[PDB]
Structures are given as C-alpha cells and as structure tokens.
Amino acid sequence: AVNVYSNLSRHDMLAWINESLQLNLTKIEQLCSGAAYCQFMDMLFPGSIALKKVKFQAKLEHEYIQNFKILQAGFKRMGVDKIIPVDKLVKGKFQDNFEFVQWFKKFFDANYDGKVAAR
C-alpha cells in the first residue's frame, strides 16, 4: 500500500464521490458517517474491510465512529499509516471533513486499479 501525506473544488469532490460510489450526497460533511470511505477502501483492497459490519445508513455518532474504526482496522492491515481524525470528522462539520476528503482522494488515486449492490 502506497501511503500519502499532507486537489479538487468542493463541487467536483462531491461530484467525484457521487459518481464513484453511485451516491446522491449534497454536502461534504455527510462523509462524516465513515461509510463511503469504507466502500472506497473495500474498492482499493477488496476484502480488507468487512462491509457487512459497516453501517451504511448509520445516523448515530457512535455509529459513525464504529465505521471509522473498521476503516482504521483496514488501514493497519494494509500498512496504511494515516491517522484518521475521527472525533473531528464524526462531529459533521465542513473544514475537517473537507481537509480529510482531499487526503483520501489522493490516497485513493495512488492505490486504485479496480477489478450500490455492495450496500
């Protein structure tokens, strides 16, 4: 796994995510549930994440955190050293989510090769 450290406009970022995962989000803070990231991760390394455990429709904050722990666990397994700012993301505010989402996109672009229903 290729680790990334330290770009897209907010409109294209949402667009990229929606298209990529066939979703219909309207704001960057909605990524605060950790679910989309679990799918991208499972898409980068099929099997590194147990989708069945991911709560795709999570609405509670501790549920958001649970998803992120599954993500971090997938990271550790694949040698990804990025420390996820979980407590800030799960609060659902725009800057942090946007700061992290830019990171994740670069991380994804660096590791993807490839090959709805999964949720």
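Chain A residue numbers are taken from Swiss-Prot; in order, the displayed residues are 2-7, 14-122, 127-130.
Method reported for this entry: X-ray crystallography, 2.4 Å.
Here the Cβ of each residue, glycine as well, is placed from N, Cα and C on the backbone.
Among the features that Swiss-Prot reports, domain 'Calponin-homology (CH)' is placed at 14-116, with the record citing sequence analysis.
According to Swiss-Prot, the mutagenesis experiment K66 to R carries this note: Abolished crotonylation by KAT5. The Cβ neighbour count for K66 (mutagenesis position), using a 10 Å radius and every protein chain shown, is 8.
Annotation of the mutagenesis experiment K89 to E in Swiss-Prot: Loss of binding to microtubules. Non-local neighbourhood of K89 (mutagenesis position): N4, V5, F82, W110, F114, each in the same chain, at least six residues away, with C-beta under 8 Å from its C-beta. In three-state terms derived from DSSP, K89 (mutagenesis position) belongs to neither a helical nor a strand segment and is classed as coil.
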